[PDB]
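Okay, so here's the structure we're looking at.
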Amino acid sequence: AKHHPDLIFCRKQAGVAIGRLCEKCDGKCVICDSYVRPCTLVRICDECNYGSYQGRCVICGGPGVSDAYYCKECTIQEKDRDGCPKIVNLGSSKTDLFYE
Amino acid sequence: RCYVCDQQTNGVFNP
Amino acid sequence: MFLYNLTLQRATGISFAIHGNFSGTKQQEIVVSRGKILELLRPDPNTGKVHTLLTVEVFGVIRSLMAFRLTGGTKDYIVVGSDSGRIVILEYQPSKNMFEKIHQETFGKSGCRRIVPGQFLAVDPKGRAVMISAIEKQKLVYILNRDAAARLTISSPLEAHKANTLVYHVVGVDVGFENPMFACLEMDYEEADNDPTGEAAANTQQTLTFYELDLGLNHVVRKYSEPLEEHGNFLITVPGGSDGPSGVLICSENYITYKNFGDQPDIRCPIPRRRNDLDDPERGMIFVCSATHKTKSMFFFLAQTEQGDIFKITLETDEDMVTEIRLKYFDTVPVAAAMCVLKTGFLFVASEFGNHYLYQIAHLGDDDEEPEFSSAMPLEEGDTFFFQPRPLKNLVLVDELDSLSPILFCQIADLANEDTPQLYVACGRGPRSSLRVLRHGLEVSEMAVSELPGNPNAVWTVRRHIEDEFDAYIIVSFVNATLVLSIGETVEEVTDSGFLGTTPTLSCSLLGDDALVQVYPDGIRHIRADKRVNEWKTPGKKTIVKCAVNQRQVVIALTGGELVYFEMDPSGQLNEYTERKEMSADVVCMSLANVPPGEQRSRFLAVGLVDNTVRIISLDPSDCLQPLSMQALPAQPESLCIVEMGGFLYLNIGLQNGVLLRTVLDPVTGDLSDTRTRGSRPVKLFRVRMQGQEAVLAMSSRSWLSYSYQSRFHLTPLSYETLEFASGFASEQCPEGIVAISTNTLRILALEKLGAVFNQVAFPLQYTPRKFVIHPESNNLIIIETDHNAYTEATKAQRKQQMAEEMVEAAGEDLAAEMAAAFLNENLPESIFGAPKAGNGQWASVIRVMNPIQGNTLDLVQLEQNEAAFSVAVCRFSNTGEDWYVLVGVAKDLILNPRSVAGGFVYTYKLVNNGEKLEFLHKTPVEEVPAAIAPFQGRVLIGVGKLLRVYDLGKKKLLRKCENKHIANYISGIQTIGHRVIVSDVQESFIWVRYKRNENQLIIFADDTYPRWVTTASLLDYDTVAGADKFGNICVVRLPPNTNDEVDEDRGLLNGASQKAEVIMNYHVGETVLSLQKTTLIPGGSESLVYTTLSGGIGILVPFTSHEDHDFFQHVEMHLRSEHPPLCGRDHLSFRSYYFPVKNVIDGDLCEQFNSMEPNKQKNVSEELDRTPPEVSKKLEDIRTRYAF
RNA sequence: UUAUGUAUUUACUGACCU
Ligand SMILES: [Zn+2]
Ligand SMILES: [Zn+2]
Ligand SMILES: [Zn+2]
């Protein structure tokens, strides 16, 4: 995300699998991470959609509910035509909070 | 054009 | 300030062309790409012509295009790879007549990048995968399948990435239901860029590489990788599996090579050069086209060298392995971008410059006479297999499809004294180049002539039965002559024919089976074989006015009005209705039309009255002589017509100045009168038949045909004069047509090219015409022709004589000096066989004064061998008197890459007497190529290149008067408004320069901030300058309101001038605009900037009047970017903002696709606009009606 | 008088977070 600067994206080739967002993060854009003007569906790679990882949230990794989208401001900057935006690592937040 | 709202009759006039 | 783009005659040059069963039937279709346009063409086999069926604007650059057939499939899907990061697979739906987008998958950022794929596109021949690949580093494989709804599906993109790797071409290796393989010519360059010795990048030969897709393992592996002992440029698929020896031919400079992996030894065949063609100092020879063909017995390849010499390559294999390849000189056509040989034996060639062609293949195979050679015959000493070029033997020309690409220079001028202006166009590359004159009318071609004396009023066209075509008679009357001529040969005045009645006649028609009605003073005739006339027409007195006939039913009037019908009996003779209205007089015209069904009355009555009124009356027996719906007209109609034109009955009145087009439906009459104008003599509306349907020829000062070409209502004029009448025509002398004269003669006409907008007429030229000027006294064109790599014909004659010399010198003892003489006096047409190419750095050039009426070389002046013209201006000096002058900027030894001129010249000519010839005056030298000449205040201004010099005449040579040296890189354009100079740099921009009267200085006082690469420009105001660039944009640079000129002459502002000018539009066109001109295309219209691009297209930029129009069309196209996205996926706002962001220009080619959606979308947009879709289509064609065609 | 290194509060940022 933009808030947690240590989160890294997957960035491999985007397949045909449509991204999903959890119930806690519905309406969030994936890159600019806002709520308004969703314009373009999320296509995620086949390694980040395999088996146990199907229909899972792009950001949280929770169980997905609705489809994921990019903003218009991510679309017209063509930040959707890079790799798949599946946030891979879980780092330094929601880990120490689990230990707290 | 017309009298009520100056709409274009465009020649069209009917009963 | 606020503009609006429209294309008038959209682009015609073809870059890619593919063929296949796109409709889904047995017959085949061509799909071509005009670059920005994607078109479907049907090669109509029986008549041989080529008909366009659909043309869409994809708003991208179609970087590659390829059709594929799904495994066990009927229809082929088109596959488009573009500047968007999108593969997009299209299906031609014939029903709705549009390209249904099947799928659209995103794989990288957009624009014509280097890394993301889209440039090269290969497909598996069975139809299971498709590879889209870039010029560097990355390739993608999609796996195509079909699922249970017989529907196409696409997997995730497989990856075939390979770093530091060029790709020259990629192709589908046929393997019959095996793992699909793709072959590509690669090159790895990392050791070529690591070693500064330079030789490591000199021995870095290509590799043929095969990518095999493990469908079992779902990834792409480099299977084979074999180097090449020469650099191949493109590959050709060989069919295989069961059909042939599966592999890839490799075309290359002077070679063709069959390679196939595993076991085939590499088969080399050196490319046949011509016998002793005079274009080779040292130059190789490549192919440019492939054109495979699978004739269900064997397979062959119609390859093509770069001159145009088509070869018939046939693989003849003794084993399952290949044995040896062999080829022969098939034929020669102009050089093509792509070929599609067709089953049913056609050959379509798409010349990249000039006209496209469709040939019928006459002698396929051609295995009878010709000296064919092969690969594996032990021939040494280079090529050693020659061929003598020859005219056509294997092909016959059938269709010449027209194109304006490349429009190199253009003028809007009215030189031929016609009312509307004309487009004078330079066109073509090389010996196929042409000046082309374009008008707005239609191709009115006369096939026969007669000379009808007196002053005839009218003509009518009638047959024996409804079933024939000969059209047995043709009647012509003015007051008292009937003259019902025989239609065929020996057309001459008639005696009392089998249909003739009396002399003073006024109408005719076929009413019954063979029963004619002819009308005169004692009107009623009814004549089938016996002259069964019953001529009453006497309500006491009145006997002549206003005939109005149909095929089954009649309504005629007398002085009075709503009157008699005078029908017939369906088994017998005529009768009448005695129910009359008698209508206080008021009649100028009546007209009707009849339907193809109807065992009843089955028509509608329209009458036009002397008062400012028309009237429609339904005369069905229930509700007879009872008026139905009312009218409005300003002055007087003088004409009426009813017609049906689609596949709503289109009521066409005409008044004495303007014309209308209503939309009368049969029970209810919702009129909706479309309007348009036509001296202004009263128009006359005559229903004729073209192409299969009917239309109205409405006639005035000039004639106007109003025909519905795919429901578009082209109201296009005619190229002939005024003709005062019209009627239909059919005969075996010419199948359909129009006989149309009320003035002193008689013409049988044909309207041949009927879809298009412009009338091309071409005047052929020798070389590539750079630009031309217009001698304004006694209008004549003065053209400079210039071509790199070309001989001037003095060197052609010297080179031919030299060839003859060494052919009679090289051991002639044993003999044939016949060969040298026959070589000297047999001159091949260079427009047919390709011009010879003079190595490098040679430059042919001539100067041609030409009549723009007949198109004849009124004067021709050659130049020397390397002395190439670049700029021309006619002018009239001030120090000398009235006499004209011609200034021609010439360069010498230019060599254009790397650029090293040897300094140029400026020739001065006098252009005596009327302008018909051209006397030399003097020859001044100059130290860099004078690429811009411009008359200014009785002198000239010459851009030497970084140097702007004023000049004046001397009797020895030209004399400079000023000079400037602060203008940047290179001059390419100079235009003046008077007291100001606009200097177009070749790289930066427009530079304003002031010229002083008291001094002689040239002071730069304004420039622009953007680098632009300006190609041409035009002045619009005293301040603004509209210009265009090499990349495709159009800028308009308006000076700020202050910018005081008075600057007398060290810091600049940003390393430039001080008053930075500013930009008030940027717009992308996709093609290089080469001619911008401010003009008015239709009298009664308005000014509009006209751009003529390089790829043949012609467009306009149109200002908006008021902010309601601007805001309306802005919301229209802002809705259409949402509802109607472009075909390639290329985002329309980000196509028009390709290099610079768009500003204040509304793309009206997106707007005029409002008329191309299904009416659900149209109702969504129109109620989102709060209008109705006919109201929006009216408002949307008003602008094209007003400013343009 | 710009300035460092640190012990060190106070303010402030990211629609950060059950
Ligand atoms: Zn966003
Ligand atoms: Zn991923
Ligand atoms: Zn989430």
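All residue numbers given for chain A refer to Swiss-Prot; the residues shown span 2-101 in order.
Cβ from N, Cα, C; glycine included.
A:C85 (Zn(2+) 1 binding site) is surrounded by 23 other CB atoms, counting those within 10 A of its CB over all protein chains shown. As annotated by Swiss-Prot, Zn(2+) 1 binding site applies to A:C11, A:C46, A:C49, A:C85, with the evidence given as experimental evidence.
The Zn(2+) 2 binding site annotation in Swiss-Prot covers A:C23, A:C26, A:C58, A:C61. In this view, A:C23 (Zn(2+) 2 binding site) is surrounded by 19 other Cβ atoms within 10 Å of its Cβ, with every protein chain counted.
According to Swiss-Prot, the Zn(2+) 3 binding site annotation covers A:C30, A:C33, A:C72, A:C75. Reduced to three states, the DSSP call for A:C30 (Zn(2+) 3 binding site) is strand.
There are 10 other CB atoms within 10 A of the CB of A:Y36 (mutagenesis position), with all protein chains counted. Quoted from Swiss-Prot, the note on mutagenesis experiment A:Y36 to C is: No apparent effect on cell growth, localization of SF3B1 protein or formation of nuclear speckles. Alters the structure of the presumed branchpoint (BP) adenosine binding pocket within the splicing factor SF3B complex which may lead to decreased binding affinity and thus affect pre-mRNA splicing.
Here Swiss-Prot notes a mutagenesis experiment, A:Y36 to E, S or A, with the remark: Alters the structure of the presumed branchpoint (BP) adenosine binding pocket within the splicing factor SF3B complex which may lead to decreased binding affinity and thus affect pre-mRNA splicing.
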Filtered A:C11, A:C23, A:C46, A:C58, A:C72, A:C75 - binding-site residues with C-beta under 8 A from chain B: none
Recorded positions close to ligand 2 - of A:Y36, A:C58, A:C75, A:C85, only those whose C-beta is under 6 Å away: A:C85
Annotated recorded positions A:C11, A:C23, A:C30, A:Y36, A:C61, A:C75, filtered by Cβ under 6 Å to ligand 3: A:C23, A:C61
Distance-selected recorded positions near ligand 1 (C-beta under 6 Å), from A:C23, A:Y36, A:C46, A:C61, A:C85: none
Listed binding-site residues A:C11, A:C30, A:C33, A:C46, A:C75, filtered to Cα within 10 Å of A:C58 (Zn(2+) 2 binding site): none
Spatial neighbour of A:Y36 (mutagenesis position) that is closest, considering only the binding-site residues A:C11, A:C46, A:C75, A:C85 and their CA atoms: A:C75
Among A:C30, A:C33, A:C61, the most crowded of the binding-site residues [Cβ within 10 Å]: A:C30
Cβ-centroid neighbours of Zn(2+) 3 site A:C30, A:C33, A:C72, A:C75, 8 Å, sequence order: A:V31, A:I32, A:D34, A:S35, A:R38, A:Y71, A:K73, A:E74, A:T76, A:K80
Count of other CB atoms lying within 10 Å of the CB belonging to A:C58 (Zn(2+) 2 binding site): 22
Any further residue of that chain within 8 Å (Cβ to the Cβ centroid of A:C23, A:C26, A:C58, A:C61) of the recorded Zn(2+) 2 site: A:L22, A:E24, A:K25, A:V59, A:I60, A:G62, A:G63, A:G65
Chain-mates of A:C11, A:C46, A:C49, A:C85 with C-beta within 8 Å of site centroid, Zn(2+) 1: A:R12, A:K13, A:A15, A:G16, A:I45, A:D47, A:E48, A:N50, A:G84, A:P86, A:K87
DSSP three-state assignment (helix, strand or coil) for A:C23 (Zn(2+) 2 binding site): strand
